[PDB]
Amino acid sequence: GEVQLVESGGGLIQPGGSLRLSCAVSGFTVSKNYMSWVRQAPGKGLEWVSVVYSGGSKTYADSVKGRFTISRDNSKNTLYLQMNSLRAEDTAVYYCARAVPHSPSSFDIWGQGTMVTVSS
Amino acid sequence: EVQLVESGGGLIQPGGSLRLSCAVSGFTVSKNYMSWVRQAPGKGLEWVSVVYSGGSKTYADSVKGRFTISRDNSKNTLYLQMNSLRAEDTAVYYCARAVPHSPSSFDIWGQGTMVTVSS
Amino acid sequence: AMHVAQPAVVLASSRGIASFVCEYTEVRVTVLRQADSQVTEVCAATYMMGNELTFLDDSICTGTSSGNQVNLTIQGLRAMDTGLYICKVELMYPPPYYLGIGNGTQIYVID
Amino acid sequence: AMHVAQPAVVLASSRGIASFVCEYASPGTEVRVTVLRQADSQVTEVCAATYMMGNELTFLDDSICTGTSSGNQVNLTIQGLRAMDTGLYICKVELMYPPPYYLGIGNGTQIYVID
């Protein structure tokens, strides 16, 4: 079975602005799986921004806590990332994935990503 | 201290042709993998072509027969020949030492260059 | 670390079905097959205790969980699938993170 | 579903050189092998290499890892290791092209560095 993680909703935004990344899923039920938002800032490594687990409990990196909100819509089988109070530190490539920060899995699937450029 | 410098982007008539260039300093382009990725306004990234370390090349279905990825060893540069351009090809085009399968801490992205298709 | 208990021996049925229980919060359970030094993630399931556990692929393994254990079932086994099947349970969230690797259920498949 | 083999335990001394093999079943191909270190919180990407079968390894990493490819295995060498670098080193194997894409995660090699 082919699994598809299609991301959307990024782009360019001025500091303090908001954005809502989406991750359209086919191949597994989102509301019954774990997913994570990961990002890579220019000239930096992979940073795990947010995690949702199969029950609905959520974690956030302390560098985005209070501004970023991870969400999942059971009707659209989509994972969302609401990003508020955006700063130049949030300029990165953003990926969704059926994966978890603790340890990798042979069943880890990653989205194709989306560019977020916070600049003015 | 790896750098990816892009050029060759601008405005072009539909049905026309461009060549994007990715000037690489830091790694050998001939022995690495690289991708051309574009983001049309209001959408996520789209991986339009990949070249793997051994020269093997893939293209997205929306782009097959129209684009050609290539690498020049003597100039350590990555090219994207674009042809028969349509409105849907309007996007910011990035070169990256990355692969569409999974990201990596060693992924390196160019600053991006804008290609506009206006009739 | 954490203790994980699974039976040492299991014989697959005529239909190629084998059952075993892994004895151990958001939890990921992975079944590893150990042939030589090689590891194969045969199947994986994630769940929070009290839910019907969801498999990352539903074509090989089925199961349920009751408090402190996983009741795993593997189908479609042939003689070549005979080997050691390791049960990995991860207590992911809430923290702290625990990694428990079972001793391994030797599954025999005759004919 | 693919398999990945790597030894359970390897020792390195004060010279800080550790060597282990990551073995995988190739049913085909272009390969990426990444070495991950299990840090308490997350995994750390120690190094990454890519190559086509029969070719030498291209290391994205800046000289931390060296190695060679010998059919369906890679012979890796890590250098600069000290006692506090002791830990579980996991190699992720990606068979990228031709499709299908394959992902394998090994059990990890425990590297004990002595003095």
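Following Swiss-Prot, chain C residues are numbered 37-60, 67-153, in order.
Per the header: X-ray crystallography, 2.4 Å.
Even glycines carry a Cβ here, placed using N, Cα and C.
One entry in Swiss-Prot concerns the mutagenesis experiment C:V45 to D. Its note says: Strongly reduced interaction with CD80, CD86 and ICOSLG. DSSP assigns C:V45 (mutagenesis position) to a strand in the three-state reduction.
One mutagenesis experiment catalogued in Swiss-Prot, C:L47 to D, is accompanied by this note: Strongly reduced interaction with CD80, CD86 and ICOSLG. On its own chain, C:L47 (mutagenesis position) has C:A54, C:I149, C:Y150, C:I152 as residues at least 6 apart in sequence with a Cβ closer than 8 Å to its own Cβ.
Where Swiss-Prot documents C:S49 to A as a mutagenesis experiment, the accompanying text is: Strongly reduced interaction with CD80, CD86 and ICOSLG. Counting only same-chain residues six or more apart in sequence, none has a Cβ lying under 8 angstroms from the Cβ of C:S49 (mutagenesis position).
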C-alpha separation across unresolved stretch of 6 residues from C:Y60 through C:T67, Å: 12
